[PDB]
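In what follows, a structure is listed as structure tokens, so that the remarks can point back to it.
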Amino acid sequence: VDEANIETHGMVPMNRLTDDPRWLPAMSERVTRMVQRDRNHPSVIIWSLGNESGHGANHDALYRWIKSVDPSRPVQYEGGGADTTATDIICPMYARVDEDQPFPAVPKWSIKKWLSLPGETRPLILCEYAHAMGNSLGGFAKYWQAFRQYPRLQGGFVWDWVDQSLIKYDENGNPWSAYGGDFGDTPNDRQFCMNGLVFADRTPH
Amino acid sequence: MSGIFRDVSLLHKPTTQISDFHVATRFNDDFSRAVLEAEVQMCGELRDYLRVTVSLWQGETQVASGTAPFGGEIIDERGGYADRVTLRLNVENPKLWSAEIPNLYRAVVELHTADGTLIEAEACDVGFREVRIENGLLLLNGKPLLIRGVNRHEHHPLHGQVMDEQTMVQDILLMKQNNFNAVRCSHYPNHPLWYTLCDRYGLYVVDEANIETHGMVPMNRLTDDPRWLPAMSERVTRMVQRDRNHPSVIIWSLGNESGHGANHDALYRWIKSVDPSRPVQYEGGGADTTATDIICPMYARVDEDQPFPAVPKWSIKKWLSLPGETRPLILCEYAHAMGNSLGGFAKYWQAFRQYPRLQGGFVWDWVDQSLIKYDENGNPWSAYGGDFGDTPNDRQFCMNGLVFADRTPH
């Protein structure tokens, strides 16, 4: 699944960069440029405009462009709660099968519930599930049990394949993995960055 | 039980009298103003002079009055109806009937002479409610409906099939007392009195056509056959005319456990066309049948689904989720009450609150079915199954009761 190189986690509201009319030309290049280069490959089955960029007018405009230039591949966008008009298939991220937690303006429901919502027909694939950080994947069976159970649920991508760490050298020169801003870059989110199913080197968690 | 289980009465009608009258309600999105129009059909001789007047009375004070000359609307194409008059009454800020509140209006249809004396008078209880299915969610009066209902079989151990007027009131109080706002009668039209009680008292009523064909194999055969349609038609067609007027009924059900037949599809179409007011639901065919507006899986399990070839059953959460399905789902039955029952009852209700689409389902069944028997001593002992020796007897399974017949609460 190809992803347009747009993220705007930082901005508050997050949608502001994507939402603004002026920013559209900068936004366009990443979606537009990406399609031409990667359109040819047989393997790609999907186009994703943005990740965690929120919902903006540009995404709706951009989503329309991808369909018109290319009708071959379904387009999915996570942002806006994943219930956004732009995404062909719902991609709730970190959604819980058993239970749903809602944040005002960004409600999250159990995947079984989410398909069931009034006036919803779209197939649902999770952007992420079963976070692999540290000890992880607990209740992993439950997610998969649900996927087999429901025809509509297409399953979701696990996060994340490789823990992110950078080699560091001791005075001895032995190499120790570094998590977060070991280098002192600040503020450092530290440990959360690795998020890894398998060791970098790589070894299997 | 075969016999006359219902009252026999004699009725006298003037030579010119209105054979049938219809009451219909229209509401603004605000619901502030509702337009009510009633159509009356007059039997036999027609007089130009004679006029029909409709008066709407709420409490002791009338809200609106309607008067019309006979015949209306110039229906296409040959002629306007000679004997039909349509009267429209406009009500603003009308109280709306609801399970919590009856909010009843009283409507009187009077056919009178021009001067004029009135040949006959008809009175029908009117409740202003709008029931529609919007966006796959059943909606009453603009509000999504959560239905808690218990299937009711009209049975009395002492008097058997015939129901004392008191029993309905006693039964009605318990269901309303017990947090039950909705009652479904399976699977035959309830006593004529019974509908009237609901309208005053509170709870929603779902009418059911008196067709069942559990026995036939395949079960659908009786319903399915073209020849049987005329016999089938009478139960659905006859039922609608008699029970259409009552404010309380929110639904029409063509059949129970009759399977899926061509007739049901034809019958379902007829009910919609004759009456567009009420959603139609049919259990048979797996409940996924085209005829039913709202899915009514019976004995469906929330957590897990068991499938029988050609009749797949899925957990209710799964069933809404099925590809190309938009209909609101209400269970015909759940939480069987027989013996010890209702285990995992919490789970079903937990699901209903969780999902907007699920409207909840009627519990089965309100009254255990038992017949009094007398010992040599003459003490009365409840009888389950073919105690009398009728055979083969299904025995115990028949009672299926939430509350004791007498009645006491399980």
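Chain A is numbered as in Swiss-Prot, which gives 411-615 for the residues shown.
Every residue gets a Cβ built from N, Cα and C, even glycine.
Taken from Swiss-Prot, the feature active site, proton donor covers A:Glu462. If you look up Swiss-Prot, you'll see A:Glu538 marked as active site, nucleophile. Per Swiss-Prot, the feature Mg(2+) 1 binding site maps to A:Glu417, A:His419, A:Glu462. What Swiss-Prot records for A:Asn598 is Mg(2+) 2 binding site. Under mutagenesis, Swiss-Prot gives A:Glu462 to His with this note: Slowly inactivates galactosidase activity by reducing the binding of magnesium. It increases binding specificity. Record note (Swiss-Prot), mutagenesis A:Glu538 to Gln: 10000-fold decrease in the beta-galactosidase activity. The unchanged residue is displayed. One entry in Swiss-Prot concerns the mutagenesis experiment A:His541 to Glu, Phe or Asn. Its note says: Poorly reactive with galactosyl substrates. Less stable to heat than wild-type. A:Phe602 to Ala appears in Swiss-Prot as a published mutagenesis result, with the remark: Decreases the stability of the loop 794-804.
Using the Cβ center of A:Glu417, A:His419, A:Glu462 for Mg(2+) 1, the list of other same-chain residues with Cβ within 8 Å runs, in sequence order, A:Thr418, A:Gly420, A:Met424, A:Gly460, A:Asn461, A:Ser463.
Cα of A:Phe602 (mutagenesis position) to Cα of A:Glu462 (mutagenesis position): a distance of 17 Å.
Checking Cα-Cα distances from A:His419 (Mg(2+) 1 binding site) against the recorded positions (A:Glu538, A:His541, A:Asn598) with a 10 Å cut-off leaves nothing; none qualify. For the pair A:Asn598 (Mg(2+) 2 binding site) and A:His541 (mutagenesis position), the Cα-Cα distance reads 20 Å.
The two recorded residues A:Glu538 (mutagenesis position) and A:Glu417 (Mg(2+) 1 binding site) have their Cα atoms spaced 16 Å from each other. Long-range Cβ proximity for A:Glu417 (Mg(2+) 1 binding site), meaning a same-chain Cβ under 8 A and a gap of 6 or more residues, is found for A:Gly460, A:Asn461, A:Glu462, A:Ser463. According to DSSP, A:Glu417 (Mg(2+) 1 binding site) sits within a strand segment.
A:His541 (mutagenesis position): 16 other CB atoms within 10 A of its CB, across all protein chains. The secondary structure of A:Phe602 (mutagenesis position), as reduced to three states from DSSP, is helical.
Ranked by Cβ neighbours within 10 A across all protein chains shown, the mutagenesis positions A:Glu462, A:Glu538 are led by A:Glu538. Other Cβ atoms within 10 Å of the Cβ of A:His419 (Mg(2+) 1 binding site) number 10 in total over all chains. Following the DSSP three-state reduction, the secondary structure of A:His541 (mutagenesis position) is coil.
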